[PDB]
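Please read the structure below before turning to the comments.
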Amino acid sequence: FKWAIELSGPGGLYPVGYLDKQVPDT
Amino acid sequence: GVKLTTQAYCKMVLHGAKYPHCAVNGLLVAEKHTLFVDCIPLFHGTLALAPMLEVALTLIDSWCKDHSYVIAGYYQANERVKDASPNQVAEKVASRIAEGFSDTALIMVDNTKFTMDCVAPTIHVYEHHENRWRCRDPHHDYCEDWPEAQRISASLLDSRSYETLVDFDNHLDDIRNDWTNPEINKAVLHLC
Amino acid sequence: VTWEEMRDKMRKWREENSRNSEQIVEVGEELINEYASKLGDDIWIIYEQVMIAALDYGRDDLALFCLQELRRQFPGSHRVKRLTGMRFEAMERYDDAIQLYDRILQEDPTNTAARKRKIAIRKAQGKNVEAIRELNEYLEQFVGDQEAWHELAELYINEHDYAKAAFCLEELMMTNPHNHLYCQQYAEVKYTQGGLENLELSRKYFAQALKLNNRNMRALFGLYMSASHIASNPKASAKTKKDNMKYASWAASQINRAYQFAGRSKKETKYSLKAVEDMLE
């Protein structure tokens, strides 16, 4: 792919309801 | 050393006027001091999304190489009035397009100087040197025929041609809308 | 061309949040100048839009007229108060607008318009981080506001926090399962966010958007390209490789069909053919 541009990088309180940690609780 | 045609400037003003409230971007194609023979717009408002940018660039490359052109510039008009510096999106896109040809340099439509007649060159050209992007001399001549660009932009805006202008996003909405927008091209030819 | 026709057009143009300030301000001016008395209070909401368009259009001359009429009609009204705040913001007058919004809040604490306008002021001032913080705090008392939710997602995308943007789009889809736009946008955000662990989500949500709307050819070739990237990715398993290759082939077939329809609909040069020449590559 000749246009595989990456736009990630810097990610900058947290928005309400958000929880970054991937929890396996089930 | 970046040179663009008057039709490129009028397309710049057309796309800026089309979505005055939304930041826009797009590319500039040239044939292989590069002269940007033509331009093409793409999207507006939200600009940080990758999939649209990738699909765009692929289509731009296909269309240009089919008709002997190659993409050689990137344009971006920011949304904020007091904003004239490139964002991450502009920097990465300019770096990626410049990866092919070193003559490729970024341009940004400084919306602060955006007026009816475009009295002063709104576009600012940034070059990539020393792994950094920095603007060229603002006092440099940008358009090939500055009075012609001024008059054609004023006529097109006063003729309500900005509403008629179609960018890549409208093509995404419906292919029936011509993304090559030759209508503004014939209007430019008639005006000139 | 009767005032009812432009009235219906303005009603529609208000129902869907358009921003063609020129057209809407012209139609509203024609209605309030020629057919002001032809209909009753239904122009009053128009008197709102007409000024907002004006503030968008820059033609501030009739903004004062609309504001004075509304104020003289509705004294001590929070809606007109927010509208005056926007009038102040039209000329970057931020301190007075903030003071007015604070007065509205102290007069009525449950009002959400003041918070939205003040964070709009903050984001107009360029303080993106504080705007994000203000939206997060405001949502903490008003969880479920879709407009603020989408605005925060857009701000995060602009600021490139695709994780938070993806989370906000997930909860927005929670609010509106049936909106294919949210699914397409979330697929795009996830694809931009990372790799296969997100490419799978992007392609699944692109397929969902296509299911929700077959005409969303944007999301169509988005799914196509996501499948293509998954195929090109070495980390794809053999079964995953063939699955995503099948997805890409099906999407390509749909793309050729869509561009053939684009061809039969119009009459011009075969740009659609060039397009599928790109896809075949």
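Just so it is clear, chain C uses Swiss-Prot numbers, and the residues here are 10-290, in order.
Placed from the backbone N, Cα and C atoms, the Cβ positions cover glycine too.
What Swiss-Prot records for this protein:
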{"type": "MUTAGEN", "residues": "C:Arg28 to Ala", "note": "Loss of interaction with EMC5"}
{"type": "MUTAGEN", "residues": "C:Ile61 to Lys", "note": "No effect on transmembrane domain binding of tail-anchored proteins; when associated with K-95 and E-122"}
{"type": "MUTAGEN", "residues": "C:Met95 to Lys", "note": "No effect on transmembrane domain binding of tail-anchored proteins; when associated with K-61 and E-122"}
{"type": "MUTAGEN", "residues": "C:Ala122 to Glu", "note": "No effect on transmembrane domain binding of tail-anchored proteins; when associated with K-61 and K-95"}
{"type": "MUTAGEN", "residues": "C:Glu156 to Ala", "note": "Loss of interaction with EMC5"}
{"type": "MUTAGEN", "residues": "C:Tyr171 to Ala", "note": "Decreased interaction with EMC5 and EMC8"}
{"type": "MUTAGEN", "residues": "C:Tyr200 to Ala", "note": "Decreased interaction with EMC5 and EMC8"}
{"type": "MUTAGEN", "residues": "C:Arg227 to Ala", "note": "Loss of interaction with EMC5 and EMC8"}
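A map of Swiss-Prot features onto the structure.
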residue  : record               : Cβ contacts under 8 Å, 6 or more apart
C:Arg28  : mutagenesis position : C:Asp65
C:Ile61  : mutagenesis position : C:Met95
C:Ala122 : mutagenesis position : C:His87, C:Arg88, C:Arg91, C:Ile113
C:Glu156 : mutagenesis position : C:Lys125
C:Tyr171 : mutagenesis position : C:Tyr165, C:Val198, C:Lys199, C:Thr201, C:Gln202, C:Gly203
C:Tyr200 : mutagenesis position : C:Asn207, C:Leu208, C:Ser211, C:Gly231, C:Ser235, C:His238
C:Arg227 : mutagenesis position : C:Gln193
Subset of C:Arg28, C:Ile61, C:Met95, C:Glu156, C:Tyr200, C:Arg227 (mutagenesis positions) with C-beta under 8 Å from chain B: C:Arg28, C:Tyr200, C:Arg227
Cβ-based proximity (under 8 Å) of the mutagenesis positions C:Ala122, C:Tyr171, C:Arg227 to chain A, or none: C:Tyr171
DSSP three-state assignment for C:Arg28 (mutagenesis position): coil
C:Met95 (mutagenesis position) CB neighbourhood, other CB atoms within 10 A: 19
